[PDB]
Every structure is written in C-alpha cells, then in structure tokens.
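Can you read through this structure? Questions will come right after.
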Amino acid sequence: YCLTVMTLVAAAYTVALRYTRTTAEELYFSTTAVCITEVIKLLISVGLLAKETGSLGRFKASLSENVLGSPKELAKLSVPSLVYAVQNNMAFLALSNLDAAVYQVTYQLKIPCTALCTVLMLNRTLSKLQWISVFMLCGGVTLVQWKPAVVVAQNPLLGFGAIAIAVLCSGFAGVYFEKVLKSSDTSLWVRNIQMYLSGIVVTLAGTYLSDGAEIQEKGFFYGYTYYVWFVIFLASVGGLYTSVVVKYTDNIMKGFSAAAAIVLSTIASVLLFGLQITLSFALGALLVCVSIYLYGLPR
Ligand SMILES: Nc1ccn([C@@H]2O[C@H](COP(=O)(O)O)[C@@H](O)[C@H]2O)c(=O)n1
C-alpha cells in the first residue's frame, strides 16, 4: 500500500501542479498551497497519534510530554521545516516555468545529494560498489522519467535555479529528519507533529513576506480550483508517506524503492491497460533493477 500510494502520488503530483500553473486565467499564490499542505499533514498526523496511543488520555499525555514539554525537539525540527518550506516552494516555482518531464529528470539529482548527506550526517558508509549503484539508479530514473515536451510567461533559467535549490534541500532536510527520528524511541507521528507545527509558521510567514501585499488585494485562496486542492491533497499524502518510508528503511532506500515502484507500476499498466512505453524507460528500468541488486550485496 505505502509504495502504491507513493507512486500514484508521484505520477499525479508534478503533472497536476504543472497543469494548475499553466492553464489558469486567475492564478493562485503557490506559497499558500505549501502552507495549507503542512496544516493538512499536521491534522492527519494528530489523527494517527490518537490511533497509536489508542486512548484520549494517552493521546493528551503524549502531546503534553512530547510537544508541550519538549521545546528542544521543536527547536531542532524547525530547521528541516525551514528547509522544506524552501524546497516545497521551489517545486511550485520550477513547475510554473518548466515542463514536467524536464522537472522530473533534473530533480533526480536529489538521489546523489541524499546519499552524500546520509554519509555525512548519519555516521554511515557506502562502499565503492554502493556508490556505483547510486549513480546507476540516478541514470536509470533519468531514463525512466525522460519524455518529449504554456500560454503564460515562462523563465526556464529561474525554473532550473529552483530545482538546484530544491535538490540541496531534499538531501539535507530529509536526512536531518531521519537523524532526529532514529535518535530516540519517540513516535513517528510525534516527530511529524513537532515538525509540521513549525512548518505551518515558517510557510505562512513566507506567504506573508512573498505575497502578503497582493493577497491583501486579491485574497489568500484566490485562484483555487478543484485541481489546486488535489495538488495539496497529493502533497500532504506524499509528505506523510515519505516519512513512513524513512522510518522503515532510510533516505537512500527511499530512492531505490520509489524507482522500483514507478518501474513495476508502469509495467503493471502495460499488461493491464495496453500502456505504451519508450525505449528510454525500458533501459532505465533495467538499470534500476541492476542498481538495487548491486546496492543490496554484502560489503
Ligand atoms: N517527515 C516528513 C518528511 C518529509 N515530508 C515531505 O516529503 C517531501 C519530501 O520530498 P523529497 O523526498 O523529494 O525530498 C516534501 O514535500 C516534505 O515536505 C513530510 O511531509 N514529512
């Protein structure tokens, strides 16, 4: 489930966002969408904590001990919510100015970034062969995501600037979260709540500083459609399910498992629906398989 959700959210997210940024007459403030995403994720996470603790009194006691009585954990997790506030805003900026396939292949540089961050920040080591597999994975997903190519003004350079910022943000903020997540036995859903609390503040502050003037003229939810809420819904689910993947595996295995899932789900749709694929995909898929194999060997 957690990988099938992740992919059908991976596929639909960048396409739906790209669409909402290029077809609109009345155009929404994307800083707001990023803020609303943190709110929704906070709310699902609060829901999930009540299920896990399994009681109103245990739920309340957990928020007391782990939010109200853990200010240093909030302080720490404000850093990656600051970085994710930039990352997530950069994604919206990139897809406003670039083709979705051109966004997809470029954003895959997060994979080497994330590996280097893991090695540096989590006190971990990757063999010569494990490093080889990471670059092969990156080259494989590059080929998997490659495809042919608005009535709005566009700035490809600005689009590529934003992907460079988001790639750096992805490696750093993801690995910072994992470090904090795996440093104690504290619940995943506490960590998410601790984080999304600051996320709501930082994201809302960014909205005010970027688009505050024009929002006072036009309104917070100006330009919002059924498709803008779909993008927010997908970002929220993808965000939460990214955190679960980090809990049960890690930020490096997130790349291999996401790559594997896109390959297998596309292969499933070839056989079930007669979906047509490229030669690039077929080769990309084979390198994703080999990379997973190589990565998983004894050192
Ligand atoms: N604990 C976490 C970790 C990541 N996330 C979200 O997951 C996404 C991470 O995407 P990448 O894997 O591309 O860095 C971001 O949208 C980030 O806000 C989250 O919502 N909660």
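Residue numbering in chain A adheres to Swiss-Prot, whereby the residues present occupy positions 15-163, 168-317 in order.
Note that Cβ sites are derived from N, Cα and C of the backbone, with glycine treated the same way.
For reference, Swiss-Prot lists these features for the protein:
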type: BINDING; residues: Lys55, 101-102, 117-124, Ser188, 210-214, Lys272; note: CMP-N-acetyl-beta-neuraminate binding site
type: MUTAGEN; residues: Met20 to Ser; note: No effect on CDP-ribitol and CMP-sialic acid transport activity
type: MUTAGEN; residues: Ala24 to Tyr; note: Loss of CMP-sialic acid transport activity but no effect on CDP-ribitol transport activity
type: MUTAGEN; residues: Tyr27 to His; note: No effect on CDP-ribitol and CMP-sialic acid transport activity
type: MUTAGEN; residues: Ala105 to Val; note: No effect on CDP-ribitol and CMP-sialic acid transport activity
type: MUTAGEN; residues: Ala184 to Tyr; note: Loss of CMP-sialic acid transport activity but no effect on CDP-ribitol transport activity
type: MUTAGEN; residues: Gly256 to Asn; note: Loss of CMP-sialic acid transport activity but no effect on CDP-ribitol transport activity
Can you tell me which of these recorded positions sit near ligand 1, meaning the Cβ is under 6 Å from at least one of its atoms: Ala24, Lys55, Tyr117, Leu123, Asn210?
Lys55, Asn210
In Å, rounded, how far does the Cα of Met213 (CMP-N-acetyl-beta-neuraminate binding site) sit from the Cα of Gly256 (mutagenesis position)?
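Here the two Cα atoms are 16 Å apart.
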Let me know the whole-Å distance spanning the Cα atoms of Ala163 and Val168; 4 residues are not modelled in that stretch.
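So the two residues bracketing the gap are 11 Å apart at Cα.
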Just to be sure I understand the packing, how many Cβ atoms besides its own are within 10 Å of the Cβ of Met213 (CMP-N-acetyl-beta-neuraminate binding site)?
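Within a 10 Å radius of the Cβ of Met213 (CMP-N-acetyl-beta-neuraminate binding site) lie 29 other Cβ atoms.
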For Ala105 (mutagenesis position), which of the recorded positions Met20, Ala24, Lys55, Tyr117 has the nearest Cα in space?
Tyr117
Among the recorded positions listed here (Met20, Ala24, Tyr117, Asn210, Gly256), which has the Cα closest to the Cα of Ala184 (mutagenesis position)?
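Among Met20, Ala24, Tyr117, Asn210, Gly256, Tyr117.
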